Number of protein chains: 2
Amino acid sequence: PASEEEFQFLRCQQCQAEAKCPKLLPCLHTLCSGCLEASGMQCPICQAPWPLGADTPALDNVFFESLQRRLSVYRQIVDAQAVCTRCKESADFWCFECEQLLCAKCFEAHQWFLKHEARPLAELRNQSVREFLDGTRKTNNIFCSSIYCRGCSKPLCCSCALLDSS
Amino acid sequence: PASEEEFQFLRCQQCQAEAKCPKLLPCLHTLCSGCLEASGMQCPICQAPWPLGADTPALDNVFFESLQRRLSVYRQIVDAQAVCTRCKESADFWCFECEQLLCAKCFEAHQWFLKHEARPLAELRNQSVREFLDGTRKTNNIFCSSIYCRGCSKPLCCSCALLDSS
């Protein structure tokens, strides 16, 4: 399994992320990428350590999709698509062209902001970089209501400067 | 000519750059990308408006290769390779794997800093994004003596914060 090694690089749990440690975050402190996953980013409930189940490997909660959006921010600035890593990731059935979201409402929000960051099927198959460059230059949009952040719920080029910690 | 349109996007003159205007620069003010090309970035000589010839379309001067390095910074953070745009760009004969430099000494410097940002032939042919992601995560190096800047002549993740204007 060639592309299977892409996540074995970190033994990721049904997710994909190239950076083992973000140099900055909207949360309190920079730590191992799994630290904010081991315990919810902003969830004060006893479910924050996901004793009942984690959302990123399988949809569990809307607030725990904050982790999904956190990973999706990095995948938006530069996309380490899990589909190329794992074409079986299409089991979600690809409701929309943007990755690292679920329940169709984060997708609908990316649409509301006309800020899809769509990874087309041609991009999912990893055969081109022209569309990648297009999406990259589009990372800085000129419309609103640059890339989404749930805390403020608005496009922000890098909410790391905000330190939202919603 | 499919890939020929990539530079016709801006009618570029024997060069490649996706951003028609950098949102920030090490120079004085943000302007059209051609403004700093019409007149040298830091050259006070009467040759700054390249009446004798421009360096970016064809090697003319070492100080005018500051433009080459400026474009190469953007192409390093995200690479709009002219080779995919124009496979004839290999006429340089590909002395080394990094693009947007000449005279082999900027290349030797990228090597000195163990900071090649090499675009392998597999990447030149535009068939993969895994090596791109590798080089991207390597954009932030852990060695020195992150990406080169001639003014200080040292790796800088974004010399825009420095406003070098050497």
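Going by Swiss-Prot, the residues shown for chain B are 46-190, 201-221, listed in order.
Header lists the method as electron microscopy, 5.3 Å.
Backbone N, Cα and C atoms are what each Cβ position is placed from, and that goes for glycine too.
DSSP classifies B:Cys57 (mutagenesis position) as coil under the three-state reduction. Under mutagenesis, Swiss-Prot gives B:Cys57 to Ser with this note: Strongly reduced sumoylation; when associated with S-60.
The Zn(2+) 1 binding site feature in Swiss-Prot is assigned to B:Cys57, B:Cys60, B:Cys77, B:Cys80. Residues within less than 8 Å, Cβ to Cβ, of B:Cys80 (Zn(2+) 1 binding site) and separated from it by at least 6 positions along the same chain comprise none.
Sequence-distant neighbours of B:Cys60 (mutagenesis position) (same chain, 6+ residues apart, CB-CB distance under 8 A): B:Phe52, B:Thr101, B:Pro102, B:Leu116, B:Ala127. Listed in Swiss-Prot is the mutagenesis experiment B:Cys60 to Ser, annotated as follows: Strongly reduced sumoylation; when associated with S-57.
There are 12 other Cβ atoms within 10 Å of the Cβ belonging to B:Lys65 (mutagenesis position). Swiss-Prot documents B:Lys65 to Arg as a published mutagenesis change and attaches the note Loss of one sumoylation. No effect on nuclear body formation. Loss of 2 sumoylations; when associated with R-490 with or without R-133 or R-150. No effect on nuclear body formation; when associated with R-490. No sumoylation nor nuclear body formation; when associated with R-160 and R-490.
Following the DSSP three-state reduction, the secondary structure of B:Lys68 (mutagenesis position) is coil. One mutagenesis experiment named in Swiss-Prot is B:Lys68 to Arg, and its note says No effect on sumoylation levels.
Swiss-Prot lists B:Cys72, B:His74, B:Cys88, B:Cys91 with the feature Zn(2+) 2 binding site. Close to B:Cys88 (mutagenesis position) in the fold, though at least 6 residues off in sequence, lie B:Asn106, B:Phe108, B:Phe109, B:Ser111, each with a CB less than 8 Å from its CB.
Here the residue is the original one, while Swiss-Prot reports the published mutagenesis B:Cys88 to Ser with the comment No nuclear microspeckle location, no sumoylation and loss of intrinsic transcriptional repressor activity of PML-RARA oncoprotein; when associated with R-89. According to DSSP, B:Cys88 (mutagenesis position) sits in a coil region rather than a helix or strand.
Cβ neighbour count for B:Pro89 (mutagenesis position): 8 (other Cβ atoms within 10 Å of its Cβ, all protein chains included). Here the residue is the original one, while Swiss-Prot reports the published mutagenesis B:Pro89 to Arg with the comment No nuclear microspeckle location, no sumoylation and loss of intrinsic transcriptional repressor activity of PML-RARA oncoprotein; when associated with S-88.
Reduced to three states, the DSSP call for B:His155 (Zn(2+) 3 binding site) is helix. The Zn(2+) 3 binding site annotation in Swiss-Prot covers B:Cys129, B:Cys132, B:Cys151, B:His155 and rests on sequence analysis.
Taken residue by residue with DSSP, B:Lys133 (mutagenesis position) is part of a helix. Under its mutagenesis annotations, Swiss-Prot gives B:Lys133 to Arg the following note: Loss of 2 sumoylations; when associated with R-65 and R-490.
Classification of B:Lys150 (mutagenesis position) by DSSP places it within a helix. Shown in sequence order, B:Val107 are the residues of the chain, 6+ apart in sequence, with a C-beta less than 8 angstroms from the C-beta of B:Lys150 (mutagenesis position). For the mutagenesis experiment B:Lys150 to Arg, the note given by Swiss-Prot reads: Loss of 2 sumoylations; when associated with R-65 and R-490.
B:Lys160 (mutagenesis position) falls outside any helix or strand according to DSSP and counts as coil. Here Swiss-Prot notes a mutagenesis experiment, B:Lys160 to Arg, with the remark: Loss of 2 sumoylations; when associated with or without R-65. No sumoylation nor nuclear body formation; when associated with or without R-65 and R-490.
Cβ neighbours within 10 Å of B:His74 (Zn(2+) 2 binding site), excluding its own Cβ and spanning all shown chains: 10. Cα separation, B:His74 (Zn(2+) 2 binding site) to B:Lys133 (mutagenesis position), rounded: 34 Å. In sequence order, B:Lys68, B:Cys129 are the recorded positions among B:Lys65, B:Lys68, B:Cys77, B:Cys129, B:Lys160 whose C-beta falls under 8 Å from a C-beta of chain A. Cα separation, B:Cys72 (Zn(2+) 2 binding site) to B:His155 (Zn(2+) 3 binding site), rounded: 21 Å. For the gap of 10 residues left open between B:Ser190 and B:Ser201, the distance from one Cα atom to the other is 11 Å.
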